[PDB]
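S.K.: Right, I'll just put the structure down here and ask away after.
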Amino acid sequence: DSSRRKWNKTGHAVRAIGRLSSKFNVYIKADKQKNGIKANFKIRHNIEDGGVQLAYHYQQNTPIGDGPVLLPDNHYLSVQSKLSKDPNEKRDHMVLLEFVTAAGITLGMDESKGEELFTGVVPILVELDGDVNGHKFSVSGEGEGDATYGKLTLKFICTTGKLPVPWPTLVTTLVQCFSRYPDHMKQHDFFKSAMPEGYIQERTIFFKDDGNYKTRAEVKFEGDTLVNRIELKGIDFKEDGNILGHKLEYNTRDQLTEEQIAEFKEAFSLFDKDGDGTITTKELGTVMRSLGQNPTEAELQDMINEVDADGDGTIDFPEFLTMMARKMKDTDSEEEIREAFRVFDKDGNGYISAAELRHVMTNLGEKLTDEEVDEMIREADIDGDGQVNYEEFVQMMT
Ligand SMILES: [Ca+2]
Ligand SMILES: [Ca+2]
Ligand SMILES: [Ca+2]
Ligand SMILES: [Ca+2]
């Protein structure tokens, strides 16, 4: 089991570097000329019997009123969503709990008049009129937002009967003014600064190998209620694809196992060489270099920033756990592991020998004995040739 733990560990570190290089958040930038903002992000929709349907989002927001707004430096929003059902509700519907937090600006230490409209709980009304491939529909929703906690609680109904697209594909269209901006980032909250007059939010959402939604929404106060009024047009969908075919998973209740957390702590340790419970840009750097990469300082800083939910400048184990729960496609993961193979196979002969394995594991800070190295080789060596080929490496690293 201990040669297997060493392979487990190594596979997890290789995958961790890939995930630290991926972009899962909502990336916001200023658009000075338009007195607003742009955003881009990808949503990974789980496909019921396996796989991920990507939805590439592009976004622009512009103020409705004439007053000055806050134009942000580059940052992101991190969103966690739960979709559920009301067992009493006979209409086609969705119950949504969401938490949204601004991050991506590094404080490096542990901890608008519009903003005043958000200091407590605010009631919300949502209205959507859609047309996807000529299928006309309407959604109505109501709830509350509490921007102190970044929290949204809403129930939505399809008021025209059965919803012709899956509910998860509408979540992003169905009030980013309820994001929680940390105290060090209040100057960057464009969304609240545009209130009460509000903003227009426009998106195009490209479902890969399928159709697209284009949306236009007005988000503004009407008296004390924050209202999101939306028109959605979807075109070029496949009648048989994941959207019009209802092939998408509703809720992804999918928490990590105890063994998996156990395995992820061992991977964490391989990064956290000083043992202080944190991974710094330097520690990440050292691991990346022993795996044949040459990241710049700014690239290390960006990688940590992508997962540094608390903005303290380092990755702690909870942050690491969130990151390792990030899905990469079966075939994404794949270039990482190929790269790793080429790094392990020092002479490039297509086999990792025991001497080459030792060399790398040592540089990864496992000091192994002659026997421990042969134990690892034997574990992976399916064809018995005494060395590890690509196909055998894949088996161990996945
Ligand atoms: Ca450390
Ligand atoms: Ca952190
Ligand atoms: Ca070799
Ligand atoms: Ca072999």
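One-based numbering along the chain as shown.
Placed from the backbone N, Cα and C atoms, the Cβ positions cover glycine too.
For the mutagenesis of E98 to G (Swiss-Prot position 222), Swiss-Prot gives this note: Suppresses the 399 nm excitation peak, leaving only the longer wavelength peak at 475 nm. The structure shown keeps the original residue.
Locate each feature and note its surroundings.
M.R.: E98 (mutagenesis position) falls within a strand segment according to DSSP. A simple way to gauge crowding: the CB of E98 (mutagenesis position) has 20 other CB atoms within 10 angstroms, across all the protein chains here.
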S.K.: Taking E111 and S112 as the residues either side of an unmodelled run of 11, what is the Cα-Cα distance to the nearest Å?
M.R.: 23
